[PDB]
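Asker: Take this structure, written in structure tokens, and hold onto it; I'll ask about it next.
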Amino acid sequence: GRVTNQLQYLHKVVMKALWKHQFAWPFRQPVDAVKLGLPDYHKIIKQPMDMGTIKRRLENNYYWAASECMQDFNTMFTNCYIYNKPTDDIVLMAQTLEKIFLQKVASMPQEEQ
Amino acid sequence: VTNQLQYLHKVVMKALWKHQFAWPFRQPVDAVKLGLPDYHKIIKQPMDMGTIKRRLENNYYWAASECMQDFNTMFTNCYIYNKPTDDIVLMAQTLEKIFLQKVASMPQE
Ligand SMILES: COc1cccc(-c2ccc(=O)n(C)c2)c1
Ligand SMILES: COc1cccc(-c2ccc(=O)n(C)c2)c1
């Protein structure tokens, strides 16, 4: 991978803000389908993603560009919306976090180093 | 007329509006036409590219983030309402990947 201004911003500004959020706790580690008793989870969601995986990826220089990291954030939120019932609280929690994500992405340093 | 909103109009909406998977998203969901009587019960804030495009043309938005939330609502409505295996979900995912790719290069300020 490599280090850019944008990947540093996604790590220190965007992820830090989302991580600490009161609705973040279900998203900080992989969904544990066994523990939650969701035997269909991995049959419906083919690309699991979580902020713990994204954080580790930013720290281990896995990403080559900001867009790749932003795609992982998007997969995490989309997985939640696709799997869960529209009425589930987790959907409202994902939407709240996703709004912060987009607000902070709009303020990201424009040209990548 | 911010730098960011011009980018969202000329780069993002330009790319998404003409995409081969855009046609289901170009106008509001017609629940009667599509036979979806539960659509307006499940989706409380309908959104579509027609509406976003109109809003960009009519200088409705005060910030880029507001236009970005409308795009996000349109995609999220699709993931929440539809079955995981429905083609429309793949089409939404494809458009949204382009949305995020282009937003990654949007100017600051
Ligand atoms: C401790 O972690 C938890 C606890 C409870 C639920 C979830 C959970 C369920 C469904 C879902 O889509 N996500 C993203 C998280 C995660
Ligand atoms: C002519 O317009 C069409 C045609 C077929 C499907 C949809 C459609 C269904 C469900 C849904 O969520 N969306 C966003 C679009 C729209």
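Throughout, chain A uses Swiss-Prot numbering, with the displayed residues spanning 73-185 in order.
Recorded method is X-ray crystallography, 1.9 Å.
Including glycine, each Cβ sits where the backbone N, Cα and C put it.
Quick paste of what Swiss-Prot says about this protein:
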| type | residues | note |
| --- | --- | --- |
| DOMAIN | A:74-180 | domain 'Bromo 1' |
| MUTAGEN | A:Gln78 to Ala | Loss of homodimerization |
| BINDING | A:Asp112, A:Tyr155, A:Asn156, A:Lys157, A:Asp160, A:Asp161 | protein binding site |
| MUTAGEN | A:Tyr113 to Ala | Abolished binding to histone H4 acetylated at 'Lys-12' (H4K12ac) |
| MUTAGEN | A:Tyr153 to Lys | Loss of homodimerization |
| MUTAGEN | A:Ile154 to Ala | Partial loss of homodimerization; when associated with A-182. Abolished binding to histone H4 acetylated at 'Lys-12' (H4K12ac) |
| MUTAGEN | A:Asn156 to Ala | Abolished binding to histone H4 acetylated at 'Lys-12' (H4K12ac). Abolished binding to histone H4 acetyl-methylated |
| MUTAGEN | A:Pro158 to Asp | Abolished binding to histone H4 acetylated at 'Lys-12' (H4K12ac) |
| MUTAGEN | A:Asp160 to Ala | Abolished binding to histone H4 acetylated at 'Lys-12' (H4K12ac) |
| MUTAGEN | A:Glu170 to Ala | Loss of homodimerization |
| MUTAGEN | A:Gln182 to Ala | Partial loss of homodimerization; when associated with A-154 |
Asker: Measuring Cβ to any atom of ligand 1 with a strict under-6 Å cutoff, which of the recorded positions A:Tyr153, A:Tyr155, A:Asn156 qualify?
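Answerer: Going through A:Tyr153, A:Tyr155, A:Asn156 in sequence order, those close to ligand 1 turn out to be A:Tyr155, A:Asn156.
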Asker: Provide, as an integer number of angstrom, the distance between the C-alpha atoms of A:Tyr153 (mutagenesis position) and A:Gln182 (mutagenesis position).
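Answerer: One finds 29 Å between the Cα atoms of these residues.
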Asker: Taking CB atoms only, which of the recorded positions A:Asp112, A:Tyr153, A:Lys157, A:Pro158, A:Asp161 fall under 8 A from chain B?
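Answerer: Filtering A:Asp112, A:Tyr153, A:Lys157, A:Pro158, A:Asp161 for a Cβ under 8 Å from chain B leaves A:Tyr153, A:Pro158.
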Asker: What Cα-Cα separation, expressed in whole Å, is found between A:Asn156 (mutagenesis position) and A:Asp112 (protein binding site)?
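Answerer: Taking the Cα atoms only, A:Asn156 (mutagenesis position) lies 11 Å from A:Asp112 (protein binding site).
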Asker: Given that the record lists A:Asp112, A:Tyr155, A:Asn156, A:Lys157, A:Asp160, A:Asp161 as binding protein, what is the largest C-alpha to C-alpha distance among them, in Å?
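Answerer: Max Cα-Cα spread across the protein binders: 19 Å.
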Asker: Tally of helix, strand and coil residues over the domain 'Bromo 1' (A:74-180) according to DSSP?
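Answerer: The composition, in the requested order, is 70 helix, 0 strand, 37 coil.
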Asker: Does anything in the same chain, at least 6 positions from A:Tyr155 (protein binding site), have a Cβ under 8 Å from its Cβ, and if so what?
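Answerer: Set apart from A:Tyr155 (protein binding site) by at least 6 residues yet with Cβ under 8 Å, we have A:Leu110, A:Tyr113, A:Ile116, A:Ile117.
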Asker: Can you figure out which of A:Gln78, A:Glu170, A:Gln182 (the mutagenesis positions) comes closest in space to A:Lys157 (protein binding site), comparing Cα atoms?
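Answerer: Comparing Cα positions, the closest of these mutagenesis positions turns out to be A:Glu170.
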Asker: Please report the Cα separation of A:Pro158 (mutagenesis position) and A:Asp112 (protein binding site) in Å, rounded to an integer.
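Answerer: For A:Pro158 (mutagenesis position) versus A:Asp112 (protein binding site), the Cα atoms are 17 Å apart.
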Asker: Count, for each of the mutagenesis positions A:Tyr113, A:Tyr153, the other C-beta atoms lying within 10 angstroms of its own C-beta, and report the residue with the smallest count.
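Answerer: Among the mutagenesis positions A:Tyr113, A:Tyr153, the lowest count of other Cβ atoms within 10 Å belongs to A:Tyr113.
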Asker: From the Cα of A:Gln78 (mutagenesis position) across to the Cα of A:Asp160 (mutagenesis position), what is the distance in angstrom?
Answerer: 33
Asker: Run through the Cβ atoms and count how many others sit within 10 Å of the one on A:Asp161 (protein binding site).
Answerer: 10
Asker: Rounded to an integer, what is the Cα-Cα distance in Å between A:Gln182 (mutagenesis position) and A:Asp112 (protein binding site)?
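Answerer: Rounded to a whole number, the Cα-Cα distance is 40 Å.
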Asker: Fewest other Cβ atoms within 10 Å: which of the recorded positions A:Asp112, A:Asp160 wins that one? Let me know.
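Answerer: Checked A:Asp112, A:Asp160; of these recorded positions, fewest Cβ neighbours within 10 Å: A:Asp112.
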